[PDB]
Amino acid sequence: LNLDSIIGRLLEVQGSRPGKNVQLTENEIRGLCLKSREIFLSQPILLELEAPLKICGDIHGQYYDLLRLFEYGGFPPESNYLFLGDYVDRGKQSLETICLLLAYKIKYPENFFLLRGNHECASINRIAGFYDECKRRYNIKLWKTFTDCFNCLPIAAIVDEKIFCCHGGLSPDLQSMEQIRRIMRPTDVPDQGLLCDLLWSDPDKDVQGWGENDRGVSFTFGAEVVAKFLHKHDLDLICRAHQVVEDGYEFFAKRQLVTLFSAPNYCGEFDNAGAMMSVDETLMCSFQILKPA
Amino acid sequence: XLXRXXX
Ligand SMILES: [Cl-]
Ligand SMILES: [Mn+2]
Ligand SMILES: [Mn+2]
């Protein structure tokens, strides 16, 4: 597996007209999937990470925006990175996006981290674009290879014992971090339970306790669930993604939770920026922002 | 609005 050749070809299109594809070989992509899967399985399902690092939310195949985020924040390994999931679906270049992220995981496995989003799941990405992209540009066998890799992604991270990171949010079944560590891999995303909620739940300003989630799965949770969670586990901040936010980032529960969304111009309704959160050595948080077009 | 599984 010639990782530097793969990374070089993926980065070659910087400065091209947004849209230019990078077409790796099928054998190269299979190799990225197989090697990264091995690495994911060798590292904990609940990652224990150190600052400083940059944290990114949903990308959804917006490859040229991923390149902008790296341009702004430093290409790996100049900065350490944690991505919160939702790499594929919706956008035009899910393949380039996930291939670059997997290549960086293999090259910098202790300095580059990828969590699982709810779109890293065959049931969802079958319908939301990634299956179609794989079928068009490669074949369905490669989509299964991607799925096998996604089934091994870690689910949450704690930065310096203070920032709890996951794609979606909290779970009514999450009482101990050991419950997360006990999750076996490979696994699909279930339609209910702890793993489901970590990838699917949402905070809500108008919910007291746990509420029904408009997505048809998992729950919403209120500001006091957040406060109680941080107190119980001696944490300072929940960092999650999963929801489009106009500013690219949005605080909740008196700045006890932050939502990051890194794909600008995601929706037709409102314009949205994409934001990446810089966490300095003392856990102070700032933002680098792709403003909407 | 892309379909509330989610604009
Ligand atoms: Cl609440
Ligand atoms: Mn999501
Ligand atoms: Mn998403």
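For chain A, we keep the numbers from Swiss-Prot: what you see runs 7-299, in order.
Technique stated in the header: X-ray crystallography, 1.5 Å.
Even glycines carry a Cβ here, placed using N, Cα and C.
The active site, proton donor annotation in Swiss-Prot covers A:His125. DSSP assigns A:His125 (active site, proton donor) to coil, not to a helix or a strand. Long-range neighbours of A:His125 (active site, proton donor) (same chain, six or more residues apart, CB within less than 8 Å of its CB): A:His66, A:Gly91, A:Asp92, A:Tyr93, A:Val94, A:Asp95, A:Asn131, A:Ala134, A:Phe136.
Contacts of A:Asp64 (Mn(2+) 1 binding site) defined by a Cβ separation under 8 A and a same-chain sequence distance of 6+ are given as A:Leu90, A:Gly91, A:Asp92, A:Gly123, A:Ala247, A:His248, A:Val250, A:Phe267, A:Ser268, A:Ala269, A:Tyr272, in order along the sequence. Per Swiss-Prot, the feature Mn(2+) 1 binding site maps to A:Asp64, A:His66, A:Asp92; the stated evidence is experimental evidence.
The Mn(2+) 2 binding site annotation in Swiss-Prot covers A:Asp64, A:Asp92, A:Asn124, A:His173, A:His248. A strand conformation is recorded for A:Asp64 (Mn(2+) 1 binding site) in the three-state DSSP classification.
DSSP gives A:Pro50 (mutagenesis position) a coil state; it is part of no helix or strand. Under 8 Å, Cβ to Cβ, and six or more positions away along its own chain, A:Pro50 (mutagenesis position) finds A:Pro160, A:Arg187. A:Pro50 to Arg appears in Swiss-Prot as a published mutagenesis result, with the remark: Promotes SMP complex formation.
As a published mutagenesis entry, A:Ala57 to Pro appears in Swiss-Prot alongside the note: No effect on SMP complex formation. In the shown protein chains, 20 other C-beta atoms lie within 10 A of the C-beta of A:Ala57 (mutagenesis position).
For the mutagenesis result A:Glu184 to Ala, the note given in Swiss-Prot is Promotes SMP complex formation. Reduced to three states, the DSSP call for A:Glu184 (mutagenesis position) is helix.
According to Swiss-Prot, the mutagenesis experiment A:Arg188 to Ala carries the annotation: Abolishes SMP complex formation.
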The answer for which recorded positions (A:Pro50, A:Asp64, A:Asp92) have a CB under 6 A from ligand 3 is A:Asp64, A:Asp92
How many neighbouring Cβ atoms, not counting its own, are there within 10 Å of the Cβ of A:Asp92 (Mn(2+) 1 binding site)?
29
List the same-chain residues at least 6 positions away in sequence whose Cβ sits under 8 Å from the Cβ of A:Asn124 (Mn(2+) 2 binding site), in sequence order, or say none.
A:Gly91, A:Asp92, A:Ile130, A:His173, A:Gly174, A:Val195, A:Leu205, A:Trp206, A:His248
Residues sitting within 8 A of the centre of the A:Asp64, A:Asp92, A:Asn124, A:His173, A:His248 CB atoms (Mn(2+) 2 site), not counting those, run A:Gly63, A:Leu90, A:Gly91, A:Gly123, A:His125, A:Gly174, A:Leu205, A:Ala247
Candidates A:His66, A:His173, A:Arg188, A:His248 (recorded positions); min other-Cβ count within 10 Å returns A:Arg188
One should report the C-alpha separation between A:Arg188 (mutagenesis position) and A:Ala57 (mutagenesis position), rounded to whole angstrom, as 25
Cβ density check for A:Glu184 (mutagenesis position), other Cβ within 10 Å (all protein chains) comes to 8
